[PDB]
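Peer 1: Pasting in a structure now, in structure tokens, and then I'll have a few things to ask.
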Amino acid sequence: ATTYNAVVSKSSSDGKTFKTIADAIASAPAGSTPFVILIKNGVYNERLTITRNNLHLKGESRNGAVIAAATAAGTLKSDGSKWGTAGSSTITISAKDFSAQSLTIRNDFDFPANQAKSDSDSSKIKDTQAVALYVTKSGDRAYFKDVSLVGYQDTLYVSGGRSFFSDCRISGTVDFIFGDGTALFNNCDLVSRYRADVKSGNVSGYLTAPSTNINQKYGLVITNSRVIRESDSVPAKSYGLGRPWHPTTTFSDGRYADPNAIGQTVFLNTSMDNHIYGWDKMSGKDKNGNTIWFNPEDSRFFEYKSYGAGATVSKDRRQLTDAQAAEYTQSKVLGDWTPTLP
Ligand SMILES: COC(=O)[C@H]1O[C@H](O[C@@H]2[C@H](O)[C@@H](O)[C@@H](O[C@@H]3[C@H](O)[C@@H](O)[C@@H](O[C@@H]4[C@H](O)[C@@H](O)[C@@H](O[C@@H]5[C@H](O)[C@@H](O)[C@@H](O[C@@H]6[C@H](O)[C@@H](O)[C@@H](O)O[C@@H]6C(=O)O)O[C@@H]5C(=O)O)O[C@@H]4C(=O)O)O[C@@H]3C(=O)O)O[C@@H]2C(=O)O)[C@H](O)[C@@H](O)[C@H]1O
């Protein structure tokens, strides 16, 4: 038995339906009883912030039910200030027990068109991060099943608590899954995108940029998935599995790269095409304002039984033992939370 509290559709011929997703979400009574919204096929040009607990979105189809907006970090607001990376997100989850099923979420910022602009073009944006989905510190127990996330730089921003992505597609270029959250991915296609603006022999991107606090047990955990290239034009050895993001953070002694954000990315039983070269380093600014490099060997970067042409085993690519791999089951990673749909 499954029923819908609200329905969103493009057609007025449907009857008693909402025109926008934002309106349907707003219609929900205040509180924490489950609220389930069906979204019929269509492209909904909307930006959403979810603050109600126990809210659930179900699209008619992943292929056809799309929530999309174009916003880069460097896009300017009315007051002339930048949106910033967090602010660029098409969908922001700032509530508990959210789920989305069978829908696509896009940031439509045209990264390649931006990069193709002449350097003197005042409309050419430097802050090119453009988040599709952001799970915030106030997000915990967020479940995404049969969902497609589309972007280039910084597609998926996972912060705070636990999120679970299942039967999913996620595309991007630089740091397209990033943040300090506990985020588990199962049976997902992670799609590395072509970079027209990157010279032959240089790096096109990085799948992950975890900022997991050293005291947090689990960061980004990718299981039973497929690490694939968008096209044959994506060069061999052009993509890193991860680099360590140490976010600029305000401390008592100033604002600089967080020393204790020693990120975790673990791949288990995941296929990898030959666009993958391994792990990489990442730079930030230290407490003195100097460049500081954070190295993959000092970070929590591991694989277990990778396969496909990108799955090389070497001293630069640490491997889990069977015993260690058993620590990365859904039960262990998500703890007392069992992701369920309404
Ligand atoms: C409640 O939340 C909060 O606590 C805060 O939220 C807000 O802040 C967040 C965040 O917490 C904060 O640290 C800060 O994050 C920024 C940035 O927004 C974020 O996306 C990320 O950025 C990294 C990196 O630091 C950037 O320099 C940039 O990477 C560049 C380049 O863009 C990229 O293409 C690539 O480059 C290629 C090669 O790798 C390179 O060697 C060279 O050859 O160039 C190549 C090229 O093609 O350009 O890597 C570059 C690089 O490594 O520098 O983008 C990455 C990324 O996308 O992940 O981290 C920074 C940071 O400062 O750490 O701001 C966030 C925000 O939302 O704005 C609030 O502001 C805060 O007050 C607080 O509330």
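Numbering of chain A is taken from Swiss-Prot, so the residues present carry the numbers 25-366, in order.
Note that Cβ sites are derived from N, Cα and C of the backbone, with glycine treated the same way.
Sharing the feature lines straight out of Swiss-Prot:
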ACT_SITE  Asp178  active site, proton donor
ACT_SITE  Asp199  active site, nucleophile
BINDING   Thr109, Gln153, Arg219, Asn226, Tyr230, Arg267, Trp269, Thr272  substrate binding site
MUTAGEN   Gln153 to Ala  Strong decrease in affinity for substrate
MUTAGEN   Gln177 to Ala  Strong decrease in catalytic activity
MUTAGEN   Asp178 to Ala  Loss of activity
MUTAGEN   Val198 to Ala  Strong decrease in catalytic activity
MUTAGEN   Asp199 to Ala  Loss of activity
MUTAGEN   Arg267 to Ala  Loss of activity
MUTAGEN   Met306 to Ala  Strong decrease in catalytic activity. Decreases affinity for substrate
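Quick one: where do these features end up spatially?
Peer 2: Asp178 (mutagenesis position) falls within neither a helix nor a strand when secondary structure is assigned with DSSP, and so counts as coil.
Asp199 (mutagenesis position) carries a strand DSSP state (E or B). The number of other Cβ atoms within 10 Å of the Cβ belonging to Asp199 (mutagenesis position), over all protein chains shown, comes to 25.
Its Cβ taken as reference, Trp269 (substrate binding site) is surrounded by 23 other Cβ atoms within 10 Å in the chains shown. Classification of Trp269 (substrate binding site) by DSSP places it in coil, neither helical nor stranded.
Under DSSP, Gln153 (mutagenesis position) is assigned to coil, being neither helix nor strand in the three-state scheme.
For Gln177 (mutagenesis position), the same-chain residues 6+ apart in sequence whose C-beta sits under 8 angstroms from its C-beta are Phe135, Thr152, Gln153, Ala154, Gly196, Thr197, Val198, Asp199, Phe200.
For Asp178 (mutagenesis position), the Cβ neighbour count at a 10 Å cut-off comes to 29, with all displayed protein chains included.
In sequence order, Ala233, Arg267, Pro268, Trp269, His270, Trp317, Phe318 constitute the residues six or more apart from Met306 (mutagenesis position) in its chain with CB-CB distances below 8 Å.
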Peer 1: So which of the recorded positions is most packed in, judged by how many other Cβ atoms lie within 10 Å of its Cβ, out of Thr109, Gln153, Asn226, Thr272?
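Peer 2: The residue with the most neighbouring Cβ atoms within 10 Å is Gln153.
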Peer 1: How far apart, in angstrom, are the most distant Cα atoms among the substrate-binding residues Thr109, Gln153, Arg219, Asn226, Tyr230, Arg267, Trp269, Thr272?
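Peer 2: Greatest Cα-Cα span of the listed binding residues: 26 Å.
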Peer 1: List those of the recorded positions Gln153, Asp178, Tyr230, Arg267 whose Cβ lies under 6 Å from any atom of ligand 1, in sequence order, or write none if there are none.
Peer 2: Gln153, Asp178
Peer 1: Going by DSSP, give the three-state secondary structure for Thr109 (substrate binding site).
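Peer 2: Once the DSSP labels are grouped into three classes, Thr109 (substrate binding site) ends up as helix.
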Peer 1: Rounded to a whole angstrom, what is the C-alpha distance between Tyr230 (substrate binding site) and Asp178 (mutagenesis position)?
Peer 2: 10
Peer 1: Of the binding-site residues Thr109, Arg219, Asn226, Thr272, which sits closest to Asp178 (mutagenesis position) by Cα distance?
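Peer 2: Nearest in space to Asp178 (mutagenesis position), counting only the binding-site residues, is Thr109.
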